[PDB]
Amino acid sequence: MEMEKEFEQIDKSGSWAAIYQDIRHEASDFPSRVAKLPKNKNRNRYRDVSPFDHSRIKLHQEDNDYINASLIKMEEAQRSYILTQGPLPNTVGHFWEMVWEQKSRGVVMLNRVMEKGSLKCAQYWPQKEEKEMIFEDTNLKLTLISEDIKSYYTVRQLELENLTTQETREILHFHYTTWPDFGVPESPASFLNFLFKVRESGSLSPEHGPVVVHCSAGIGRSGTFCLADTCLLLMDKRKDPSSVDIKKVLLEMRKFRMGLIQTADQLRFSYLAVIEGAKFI
Ligand SMILES: Nc1nnc(-c2ccc(O)cc2)s1
């Protein structure tokens, strides 16, 4: 069923809350035993948001390999994403270790450091060229190279250095700065513009490790970003773009991380973004 018609049918009937609960009811349930170990309690931002054991990212160290991060592997679309939480004061070194080990080119950030008067994630990148950051626990150095500030997003060039080998890599930081404190954006136009800027960079392409995507919990806004991207790629691989079922794509993605899309308003916004983006695809 053409999703644009399914959309008007749900909207006219006001059944967004009913569709969303059906998804929550059918979603996969897999163990997260490593996330709930007592040694990991200070590695988790939210008690109710954990990575499944089968899909979790492992840090390459014998001490403790745990980070709140999942590999979402979309087989038909041929795209992979790492979804993670906003880093904590004691996990900023783990975060950059993961970026290094997984060979990521891009980091996508969909939140502000402060929202609703509370801290949603650590200040995990340098704000001035001449004041670099050193992570002593993971032996990494991070330098701000340049910054391009626009109306809806900021793009930063960073240099990450493995102090152990003196190898360096260029990381691009794509920071969407205008998602509102409550609700979802009114138009998907600036979110779609942002997504196509990330694509243009090469960050989502198979010659690199998976893109790292985060918000505060790494399931709501982060879920919207990967669902829209995968749906638009599929609408292009299929003889009948109309065969793309956004609810079936979301349940597939929920096999890899729990809770993707946190509200009925985020589900509706995801439909809007894909409907509007398809008009350019
Ligand atoms: N009426 C139409 N159905 N499909 C179209 C299409 C699909 C993929 C593209 O890359 C460009 C155009 S137009």
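Header entry for method reads X-ray crystallography, 1.8 Å.
Cβ atoms here come from the backbone N, Cα and C positions, even for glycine.
DSSP classifies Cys215 (mutagenesis position) as coil under the three-state reduction. The active site, phosphocysteine intermediate annotation in Swiss-Prot covers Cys215.
Among the features that Swiss-Prot reports, substrate binding site is placed at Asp181, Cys215, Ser216, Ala217, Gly218, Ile219, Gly220, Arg221, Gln262. Secondary structure at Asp181 (mutagenesis position), taken from DSSP and collapsed to helix, strand or coil, is coil.
Sequence-distant contacts (6 or more apart, same chain, Cβ under 8 Å) of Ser50 (mutagenesis position) comprise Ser32, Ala35, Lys36, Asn44, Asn68, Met258. Annotation of the mutagenesis experiment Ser50 to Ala or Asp in Swiss-Prot: No phosphorylation.
When other Cβ atoms within 10 Å of the Cβ of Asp181 (mutagenesis position) are tallied across all protein chains shown, the result is 9. Listed in Swiss-Prot is the mutagenesis experiment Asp181 to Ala, annotated as follows: Substrate-trapping mutant.
Every protein chain shown contributes to the tally, and the Cβ of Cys215 (mutagenesis position) ends up with 26 other Cβ atoms within 10 Å. What Swiss-Prot notes for the published mutagenesis of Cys215 to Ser is this: Catalytically inactive mutant; abolishes sulfhydration.
Here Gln262 (substrate binding site) is positioned 12 angstrom away from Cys215 (mutagenesis position), judged by their C-alpha atoms.
The most densely surrounded of the binding-site residues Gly218, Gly220 is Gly218 (count of other Cβ atoms within 10 A of its Cβ). Counted over every protein chain shown, other Cβ atoms within 10 Å are most numerous around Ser216 among the binding-site residues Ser216, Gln262. Taken residue by residue with DSSP, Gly220 (substrate binding site) is part of neither helix nor strand, so it is coil.
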